[PDB]
Amino acid sequence: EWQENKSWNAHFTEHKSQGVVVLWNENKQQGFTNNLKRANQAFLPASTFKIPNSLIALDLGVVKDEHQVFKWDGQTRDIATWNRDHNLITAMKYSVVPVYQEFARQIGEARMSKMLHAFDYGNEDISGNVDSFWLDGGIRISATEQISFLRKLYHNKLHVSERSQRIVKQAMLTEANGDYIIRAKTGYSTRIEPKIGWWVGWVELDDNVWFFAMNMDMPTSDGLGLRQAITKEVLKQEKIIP
Ligand SMILES: O=C(O)c1cccc(-c2ccc3[nH]ccc3c2)c1
């Protein structure tokens, strides 16, 4: 069951932007969105792909655990936090592309393609360079398809070990207080038009879970903070978080 609530469009319009927010109430098995066409439009996943990439690397032994250190290659890049050592947790927190490109190269085309099909992930198409296909290749995924995948991850139903899914869910931890827990991943797609930002994940409450997936036009890096700000406003409006 799905419900469209165009009143939420104000959260994007007021910032001279456009996007979609999709919510899923797990207890009630009901969905909500401001825009239902865009909810089903497929975009590059960009750094939201670090989730499936982490799951595959762990299950194949490319990553031993969340403590294994991945040494900086000594190449200075324009993101300061990337020019240092990382483990799965910090590479995830700072969306460290070069670490995950190496994950992909060791995974390889065959295993990556097979596991994205087993995940039923997006259009399951890895056409392009194995170390960049989620940034400028043919893979595509929608917000509603992001939800479907995250729900399986939450329930440990993806076709990898329970251990692998617990570790990635730990790495996704974003916010925790006495009222809620958020596990999520950001994305920022710029190599193919239209440029967008992602935020996908879920909110853990005492007796329910709310999955969310949002994307929004992002012509400049100046609006990246709106990915989280807009989503949280919707959650507040719907009285999901205070
Ligand atoms: O998905 C993210 O939230 C993310 C995480 C880490 C870095 C960036 C990012 C990339 C290019 C940029 N150019 C100017 C600013 C800027 C920021 C985005």
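Chain A residue numbers are taken from Swiss-Prot; in order, the displayed residues are 24-265.
For this deposited structure, the header notes the method as X-ray crystallography, 2.2 Å.
Cβ coordinates are placed from backbone N, Cα and C, and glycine is handled just like the others.
As given in Swiss-Prot:
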type     : residues                     : note
MUTAGEN  : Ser70 to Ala                 : Does not alter thermal stability
MUTAGEN  : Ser70 to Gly                 : Increases thermal stability. Abolishes hydrolysis of cephalothin and decreases catalytic efficiency about 60-fold with respect to ampicillin
ACT_SITE : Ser70                        : active site, acyl-ester intermediate
BINDING  : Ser70, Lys73, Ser118, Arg250 : beta-lactam binding site
MUTAGEN  : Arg189 to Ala                : No significant effect on catalytic efficiency with respect to ampicillin. Very little reduction in dimerization at neutral pH. Predominantly monomer at neutral pH; when associated with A-206. Slightly decreases thermal stability. Significantly decreases thermal stability; when associated with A-206
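Distribution of Swiss-Prot features across the structure.
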| residue | record | contacts (Cβ under 8 Å, 6+ apart) |
| --- | --- | --- |
| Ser70 | mutagenesis position | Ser118, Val120, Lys208, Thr209, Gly210, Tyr211, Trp221 |
| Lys73 | beta-lactam binding site | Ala114, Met115, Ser118, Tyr123, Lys208 |
| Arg189 | mutagenesis position | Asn179 |
| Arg250 | beta-lactam binding site | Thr209, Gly220, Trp221, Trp222, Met237, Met239 |
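Contact annotation for recorded positions (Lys73, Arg189, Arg250) versus ligand 1: none, no CB falling under 6 Å from a ligand atom. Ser118 (beta-lactam binding site) has a Cβ environment of 19 other Cβ atoms inside 10 Å. Close to the recorded beta-lactam site, the chain also has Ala69, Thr71, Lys208, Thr209, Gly210, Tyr211, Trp221: residues not among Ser70, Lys73, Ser118, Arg250 whose Cβ is within 8 Å of the site's Cβ mean position.
Maximum intra-site Cα distance, beta-lactam binding residues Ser70, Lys73, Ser118, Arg250: 17 Å. Under the DSSP three-state reduction, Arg250 (beta-lactam binding site) is assigned to helix.
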